[PDB]
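S.K.: Please read through the structure below; I'll follow up with questions.
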Amino acid sequence: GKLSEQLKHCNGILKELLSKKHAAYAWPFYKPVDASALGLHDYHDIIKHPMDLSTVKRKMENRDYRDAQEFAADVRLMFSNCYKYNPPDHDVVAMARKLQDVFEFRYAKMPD
Ligand SMILES: C[C@H]1C(=O)N(C)C=C(c2cnn(C)c2)c2cc([C@@H](O)CO)ccc21
């Protein structure tokens, strides 16, 4: 079906974002930000809705996403959190930009 086919494309994108091909810049986004471990004691005051690729993967596996739009909103929320918390000249923001380019260009190839 339409939703199934579009969610197959989303699952393909998710696998690519987690693949060794993109590991050099994807690694900050693999797991939830551990604010306490990183000494970022303001992270949860600034970021109300944390998101990361392991959470997107669990939601995809649990059939939480009913359509491609819901999946894309979570992937974009993950990048937006990075752009909100970190100064724009920081290394992690450059890595976010690169992984979001991978995401946006392949998401744009969504089947109709
Ligand atoms: C605030 C935080 C963030 O937005 N993200 C997405 C996650 C990390 C992070 C750190 N450890 N892990 C396992 C992930 C991260 C990494 C760096 C630098 O170390 C990048 O070089 C800087 C800032 C962050």
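Here chain A follows Swiss-Prot, giving residues 344-455 in order.
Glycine is treated like the rest: Cβ placed from N, Cα and C.
Just lifted these from Swiss-Prot, have a look:
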type: DOMAIN; residues: 344-453; note: domain 'Bromo 2'
type: MUTAGEN; residues: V376 to A; note: Abolished binding to histone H4 acetylated at 'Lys-12' (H4K12ac)
type: MUTAGEN; residues: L381 to A; note: Reduced binding to histone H4 acetylated at 'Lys-12' (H4K12ac)
type: MUTAGEN; residues: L383 to A; note: Reduced binding to histone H4 acetylated at 'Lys-12' (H4K12ac)
type: MUTAGEN; residues: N429 to A; note: Abolished binding to histone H4 acetylated at 'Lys-12' (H4K12ac)
S.K.: In whole Å, how far does the CA atom of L383 (mutagenesis position) lie from that of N429 (mutagenesis position)?
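M.R.: Given the Cα positions, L383 (mutagenesis position) is 11 Å from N429 (mutagenesis position).
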S.K.: CB neighbours of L381 (mutagenesis position) within 10 A?
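M.R.: Its Cβ has 9 other Cβ atoms within 10 Å.
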S.K.: Cα-Cα, whole number of Å: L381 (mutagenesis position) versus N429 (mutagenesis position)?
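M.R.: Answer for this pair: 13 Å between alpha carbons.
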S.K.: Let me know the DSSP-derived helix, strand or coil state of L383 (mutagenesis position), please.
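M.R.: In the DSSP reduction, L383 (mutagenesis position) maps to coil.
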S.K.: Cβ neighbours within 10 Å, counted over all protein chains: which one of the mutagenesis positions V376, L383 has the most?
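M.R.: Compared across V376, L383, the most Cβ atoms within 10 Å surround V376.
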S.K.: Any idea what the Cα distance is from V376 (mutagenesis position) over to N429 (mutagenesis position), rounded to a whole Å?
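M.R.: The separation of the Cα atoms works out to 12 Å.
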S.K.: Please count the residues of the domain 'Bromo 2' (344-453) that DSSP assigns to helix (H, G, I), strand (E, B) and coil.
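M.R.: Going through the domain 'Bromo 2' (344-453) residue by residue, I get 79 helix, 0 strand, 31 coil.
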S.K.: Can you name the residues of this chain that are 6 or more positions from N429 (mutagenesis position) yet have a C-beta less than 8 Å from its C-beta?
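M.R.: Once residues fewer than 6 apart are set aside, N429 (mutagenesis position) is near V435, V436, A439.
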